[PDB]
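Below: the structure, in structure tokens.
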Amino acid sequence: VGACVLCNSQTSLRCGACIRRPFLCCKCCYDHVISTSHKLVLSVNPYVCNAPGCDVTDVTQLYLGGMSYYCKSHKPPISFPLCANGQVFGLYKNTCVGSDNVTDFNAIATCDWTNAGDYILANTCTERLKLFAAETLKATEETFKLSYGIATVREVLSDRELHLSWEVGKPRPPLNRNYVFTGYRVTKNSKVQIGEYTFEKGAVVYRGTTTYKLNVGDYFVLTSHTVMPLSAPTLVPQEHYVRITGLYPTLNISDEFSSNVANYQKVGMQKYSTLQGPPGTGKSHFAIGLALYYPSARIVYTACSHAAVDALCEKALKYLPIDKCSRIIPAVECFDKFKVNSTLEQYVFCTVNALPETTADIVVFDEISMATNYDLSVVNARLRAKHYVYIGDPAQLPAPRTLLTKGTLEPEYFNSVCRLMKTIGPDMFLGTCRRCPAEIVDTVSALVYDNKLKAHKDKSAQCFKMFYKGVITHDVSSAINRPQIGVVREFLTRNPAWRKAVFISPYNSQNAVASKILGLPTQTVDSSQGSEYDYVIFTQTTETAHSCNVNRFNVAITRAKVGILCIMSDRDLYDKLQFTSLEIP
Amino acid sequence: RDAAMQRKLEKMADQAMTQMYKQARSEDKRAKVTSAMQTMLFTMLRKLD
Amino acid sequence: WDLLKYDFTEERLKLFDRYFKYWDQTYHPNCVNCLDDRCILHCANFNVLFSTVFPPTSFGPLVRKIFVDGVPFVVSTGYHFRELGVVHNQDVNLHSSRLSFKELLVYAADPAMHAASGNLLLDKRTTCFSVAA
Ligand SMILES: [Zn+2]
Ligand SMILES: [Zn+2]
Ligand SMILES: [Zn+2]
Ligand SMILES: [Zn+2]
């Protein structure tokens, strides 16, 4: 029993062909089943013919025979069809509104999430339909994870390097950081979890959370989890106030957080606020000055990944009292300097999936770009706050979309908060970049910040760009550009100091080859987000949409604090770069 | 003919409605007692010392 | 006697050897191994006799610790009848995962958990052995 996701009318009908089994009113269920291939409908009892050895499950081909559902073949003389009169027979038939258009629901329910239009519709439909679309997309991703074959340790070459035998008849998932596996050991009549692992091509080099002496028999599977159903909206209704509501500012503040003080007051002006912080602008500084500006307020700091929550905890250790901070860890090594699992603490640092059902004065959700509507909705469901502070950057990386193959996802379609801060603009903005040199700041501000981001540092004269296509070779799930790595080698020989730089590439295979040949530390642009280095050497390695993405390029080029070398294969981004052009040797 | 075909149908439809209603009610009570029993066991175990 | 000793089979055979040495019919210390109902009665009689020897605190449910979802429980897995001897469960599950409705129903019925959680009782109003409150 439930409420029609399209009508909110109390209903006992669920669609059996939809993976999330959403609740639908009689009229909505009728229109959906007659407009798609979805013919299985669930009630308190499923709408299926109960005849012995009969397979008729279509709702339009079933009748109420006596006390059961029967097909036309097996029905008694006294029967009336399940699907008739423009409605579906079921509970609360009199109370039913229906919908003029079921196109959005039909598209969301029947889409395979392989087109950018599906995500656009998900981010632009009704709020209940947004929740349903997030549920469907996450469940589809979880199921698609099960489609991958099992990789078993066939022989151990050495430590940190393995040999894998893959399951026959099933595809092999890409071996990168986005696909974190889990090891499993063989026992008598059961199976035991031995750690979470990631794999790369060597033979496979494996990086595990915990070290082991694993041998033949252990096999690695991408762990999937149950998708709980969403109830709260991705965003609470917007309320604007005339006075600081529920907060009491401190009368003494330091110069470290003075510049944000006005923005802090804006936190009290509205139910929720959106913050756009470019790289190196002090998003953590703002988030912790919010607490220092309202010392009595109980604040919950949340982020999708453990890394961002750990960074928030690191900042809190720097400015906030340790006894007022508690890190919530569910039953991966994370921050372990706060007291563990203390819900009632004034400052509560926790990831999205491990949050407790609680209230707070302020809920600060960091790194909004990585978030999905699922995370936003579940955060609103578990946390009750007078004020919400969404912190991130639409110009940075979103959550990866494995099922998306056709089309590219724009920043406005990353999530509801992303939609707001891309359409109506962020509630407040961090306009000073303290990390990157002037060239990089100007480049990113002209690219994705509408020439608003300003440079704290001067020009470092160490920002260089080179236009070099090279040769692109493709392996199972990545791309390699050896001539670009050779150009980097020549640059390193002519500029030995740049050997302190960190190589960054959008492809894991290019990173592996660069680590093997150059000796530099290597980072994917996806994993480089949130970090910073003095010198950065970046090779585009392709001209595909993945490497030419403006958010990805911004993240890649904002990792440098002093100097950056850019080997560009795309002419558009190379010309966009405000760097000193270099000639190919 | 076509009226004795109908006025005898709302009776069986109404009783089917009532039946699956009480079946849903009983099923909900089933979940309720499941939750109560499990929480009672987990509360009584915590005293084990 | 040791409090934790529950199987007194050897003492039962010793007593039968001592006092009824030349009684032709065979004797089964635990009534599980009987051949049919008549042998059940015939062994139960001698067990009724011999059960007046052993301490009263060795008769009743036999508890064992079993973890479910990593949670240590205390559940009944066997019984020590005065007349039938020792009977062990055959489908005891150790280190199980989830408790269905039947499993919760059973584990909420037997006095194992209720007794193991309660406090010790001593009542002077009666003579029958008392367990707890
Ligand atoms: Zn459907
Ligand atoms: Zn409806
Ligand atoms: Zn049939
Ligand atoms: Zn016998």
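Per Swiss-Prot, chain A residues shown: 5326-5527, 5532-5660, 5664-5917, in order.
Recorded method is electron microscopy, 4.0 Å.
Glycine residues also receive a Cβ, built from the backbone N, Cα and C atoms like all the rest.
If you look up Swiss-Prot, you'll see A:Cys5329, A:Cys5332, A:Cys5350, A:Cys5353 marked as Zn(2+) 11 binding site. Within the same chain, the residues at least 6 positions away from A:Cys5329 (Zn(2+) 11 binding site) whose Cβ sits under 8 Å from its Cβ are A:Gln5335, A:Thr5336, A:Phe5348, A:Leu5349, A:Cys5350, A:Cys5353, A:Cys5421, A:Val5422, listed in sequence order.
The Zn(2+) 12 binding site annotation in Swiss-Prot covers A:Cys5340, A:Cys5343, A:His5357, A:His5363 and is backed by experimental evidence. Taking a C-beta cut-off of under 8 angstroms and a sequence separation of 6 or more, A:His5357 (Zn(2+) 12 binding site) has the following same-chain neighbours: A:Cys5340, A:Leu5349, A:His5363, A:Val5427, A:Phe5430, A:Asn5431, A:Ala5434.
A simple way to gauge crowding: the CB of A:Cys5379 (Zn(2+) 13 binding site) has 13 other CB atoms within 10 angstroms, across all the protein chains here. Positions annotated as Zn(2+) 13 binding site by Swiss-Prot: A:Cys5374, A:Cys5379, A:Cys5396, A:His5399.
The ribonucleoside 5'-triphosphate binding site feature in Swiss-Prot is assigned to A:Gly5606, A:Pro5607, A:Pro5608, A:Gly5609, A:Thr5610, A:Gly5611, A:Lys5612, A:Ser5613. For the recorded site, A:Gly5611 (ribonucleoside 5'-triphosphate binding site), the DSSP three-state label reads coil.
Looking at Swiss-Prot, you'll find the natural variant A:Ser5360 to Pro noted as follows: In strain: Omicron/BQ.1.1, Omicron/XBB.1.5, Omicron/EG.5.1. Secondary structure from DSSP puts A:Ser5360 (variant position) in a helix. Around A:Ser5360 (variant position), the same-chain residues six or more apart in sequence whose CB sits under 8 Å from its CB are A:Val5427, A:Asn5431, listed in sequence order.
One natural variant named in Swiss-Prot is A:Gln5412 to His, and its note says In strain: Iota/B.1.526. Classification of A:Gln5412 (variant position) by DSSP places it within a strand.
DSSP assigns A:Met5557 (variant position) to coil, not to a helix or a strand. The Cβ of A:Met5557 (variant position) lies under 8 Å from the Cβ of A:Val5710, each on the same chain and at least six residues away in sequence. Looking at Swiss-Prot, you'll find the natural variant A:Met5557 to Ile noted as follows: In strain: Omicron/BQ.1.1.
Swiss-Prot lists A:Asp5584 to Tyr among its natural variants, and the accompanying note reads: In strain: Epsilon/B.1.427/B.1.429. Long-range Cβ contacts of A:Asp5584 (variant position) within its own chain (separation 6+, distance under 8 Å) are none.
Under a cutoff of 8 A between CB atoms, and with a sequence separation of 6+ in the same chain, the neighbours of A:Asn5592 (variant position) are A:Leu5604, A:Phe5615, A:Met5760. Swiss-Prot gives this note for the natural variant A:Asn5592 to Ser: In strain: Omicron/BQ.1.1.
Under its natural variant entries, Swiss-Prot includes A:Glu5665 to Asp with the note: In strain: Gamma/P.1. Secondary structure from DSSP puts A:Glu5665 (variant position) in coil.
Residues within less than 8 Å, Cβ to Cβ, of A:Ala5692 (variant position) and separated from it by at least 6 positions along the same chain comprise A:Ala5626, A:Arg5627, A:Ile5628, A:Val5629, A:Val5680, A:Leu5715, A:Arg5716, A:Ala5717, A:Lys5718. As a natural variant entry, A:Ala5692 to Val appears in Swiss-Prot alongside the note: In strain: Theta/P.3.
Under its natural variant entries, Swiss-Prot includes A:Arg5716 to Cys with the note: In strain: Omicron/BA.2, Omicron/BA.2.12.1, Omicron/BA.2.75, Omicron/BA.4, Omicron/BA.5, Omicron/BQ.1.1, Omicron/XBB.1.5, Omicron/EG.5.1. Mapped onto three states, the DSSP output places A:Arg5716 (variant position) in strand. Around the Cβ of A:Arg5716 (variant position), 14 further Cβ atoms fall within 10 Å across all displayed protein chains.
Every protein chain shown contributes to the tally, and the Cβ of A:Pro5743 (variant position) ends up with 19 other Cβ atoms within 10 Å. In Swiss-Prot, a natural variant is listed as A:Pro5743 to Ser, annotated with the note In strain: Mu/B.1.621.
Under its natural variant entries, Swiss-Prot includes A:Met5753 to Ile with the note: In strain: Kappa/B.1.617.1. Counted within 10 Å of its Cβ, the other Cβ atoms near A:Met5753 (variant position) come to 25, all protein chains included.
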Based on a Cβ-to-ligand 2 distance below 6 Å, what subset of the recorded positions A:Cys5343, A:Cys5379, A:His5399, A:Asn5592 would you report?
none
Do me a favour and check the Cα-Cα span between A:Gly5609 (ribonucleoside 5'-triphosphate binding site) and A:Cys5374 (Zn(2+) 13 binding site); whole Å is fine.
63
Helix, strand or coil by DSSP: which one applies to A:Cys5343 (Zn(2+) 12 binding site)?
coil
Of the recorded positions listed as A:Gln5412, A:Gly5606, A:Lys5612, A:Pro5743, the one whose CA lies nearest the CA of A:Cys5379 (Zn(2+) 13 binding site):
A:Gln5412
Near-site residues: Zn(2+) 11, ref A:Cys5329, A:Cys5332, A:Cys5350, A:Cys5353, CB cutoff 8 A to centroid:
A:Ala5328, A:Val5330, A:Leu5331, A:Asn5333, A:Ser5334, A:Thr5336, A:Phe5348, A:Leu5349, A:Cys5351, A:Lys5352, A:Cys5354, A:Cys5421, A:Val5422, A:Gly5423, A:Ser5424
Just to be sure I understand the contacts, which binding-site residues have a Cβ under 6 angstroms from any atom of ligand 1? Candidates are A:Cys5329, A:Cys5350, A:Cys5379, A:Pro5607.
none
Going along the chain, which residues six or more apart from A:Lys5612 (ribonucleoside 5'-triphosphate binding site) have their CB under 8 A from its CB?
A:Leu5604, A:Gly5606, A:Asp5698, A:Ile5723, A:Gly5724, A:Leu5762
Would you list, in sequence order, the binding-site residues among A:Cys5332, A:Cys5374, A:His5399, A:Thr5610, A:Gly5611 whose CA lies within 10 Å of the CA of A:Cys5343 (Zn(2+) 12 binding site)?
none
Taking the Cα atoms as reference points, how far is A:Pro5743 (variant position) from A:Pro5607 (ribonucleoside 5'-triphosphate binding site) in Å?
14
